[PDB]
Amino acid sequence: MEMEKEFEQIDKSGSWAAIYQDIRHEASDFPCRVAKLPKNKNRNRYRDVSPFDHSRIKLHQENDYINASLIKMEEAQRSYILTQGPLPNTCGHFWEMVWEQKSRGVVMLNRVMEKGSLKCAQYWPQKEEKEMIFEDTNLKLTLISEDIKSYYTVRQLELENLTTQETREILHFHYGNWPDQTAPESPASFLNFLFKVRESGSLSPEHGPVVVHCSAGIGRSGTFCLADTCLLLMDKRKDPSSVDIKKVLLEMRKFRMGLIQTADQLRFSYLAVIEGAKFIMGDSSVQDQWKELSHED
Ligand SMILES: [Mg+2]
Ligand SMILES: [Mg+2]
Ligand SMILES: [Mg+2]
Ligand SMILES: [Mg+2]
């Protein structure tokens, strides 16, 4: 409620840049000493995007480094793992993390090729008959089925620990038309996708944290997690007025640097949370309107 008042004030004064820059100025600064060790330089996609030591995900091998952060939202009681798009040499590490952390969903917000460059390795199989074996981490990954919609794809993957022969279903939610440094095309399209992730059960507290990534794992990934956390806070309290979006973002930034990369992504987060509030507060039919407005079919 007060977020909507604030939204119109900021819009009327045209001060989204200033609001966003103040968040950048106030954001936490913690050491990333492990990420900057020389032996880990080839495990980082971007020189300037590193996990803090205190919140980094540790692999359970005896080099434990992956560029990934546990965003542990204590008040909302939901956690997320935000990570970079894996590199050709860290795809085994990526799936090892998925296994060890007991995640059941992977949210991919980027394409492997963007703006003429490779922003993420091809870390999952594109054909049923060409499964992937990660020899370094003793994991096998098979495409089971996929559901291709107009702007996103949902894939059913089977991940097998070859040491124990345990298998798990992993759901892959792949957003197709959300470029870096931009907001999604519409709140409807974004919320339709977010609530597809929610409906899957992948965010259940009975599972490990969902894994969310884009190329760097901070911009689109931070936008996704900020919207979800704000909606969850509002949901637990049944009180949209009680949510302070900038406070929530600053809290998320205690766990990973740079979350939300542009002022328009911050503005979009307000838009998405204000619209999603309608569903949270009991206008259930609005979810059907998002699906129609998203033209997913
Ligand atoms: Mg506010
Ligand atoms: Mg097992
Ligand atoms: Mg892009
Ligand atoms: Mg934009």
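For chain A, we keep the numbers from Swiss-Prot: what you see runs 1-62, 64-298, in order.
Per the header: X-ray crystallography, 1.8 Å.
Each residue, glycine too, has its Cβ placed from N, Cα and C.
Swiss-Prot documents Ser50 to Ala or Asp as a published mutagenesis change and attaches the note No phosphorylation. According to DSSP, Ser50 (mutagenesis position) is assigned to coil rather than to any helix or strand. All chains included, 22 other C-beta atoms sit within 10 angstroms of the C-beta of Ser50 (mutagenesis position).
For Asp181 to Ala, Swiss-Prot lists a mutagenesis experiment annotated as follows: Substrate-trapping mutant. Under the three-state DSSP scheme, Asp181 (mutagenesis position) falls in the coil class.
What Swiss-Prot lists as substrate binding site is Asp181, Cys215, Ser216, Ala217, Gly218, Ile219, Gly220, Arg221, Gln262. Counting only same-chain residues six or more apart in sequence, the Cβ atoms lying under 8 angstroms from the Cβ of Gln262 (substrate binding site) belong to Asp181, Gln182, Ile219, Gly220, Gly223.
Over all protein chains present, the Cβ of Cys215 (mutagenesis position) has 29 other Cβ atoms lying within 10 Å. For the recorded site, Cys215 (mutagenesis position), the DSSP three-state label reads coil. The mutagenesis experiment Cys215 to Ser is recorded by Swiss-Prot, whose note states: Catalytically inactive mutant; abolishes sulfhydration.
Annotation comment: Swiss-Prot describes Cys215 as active site, phosphocysteine intermediate.
Here the Cβ of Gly218 (substrate binding site) has 28 other Cβ atoms within 10 Å, regardless of which shown protein chain they belong to. If you measure from the Cα atom of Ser216 (substrate binding site) to that of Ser50 (mutagenesis position), you get 13 Å. The two recorded residues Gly218 (substrate binding site) and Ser50 (mutagenesis position) have their Cα atoms spaced 10 Å from each other.
Each of the recorded positions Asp181, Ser216, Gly220 was scored by the other Cβ atoms within 10 Å of its Cβ; the lowest score goes to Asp181. Among the recorded positions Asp181, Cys215, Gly218, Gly220, residues whose Cβ is positioned under 6 Å from ligand 3 are identified as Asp181.
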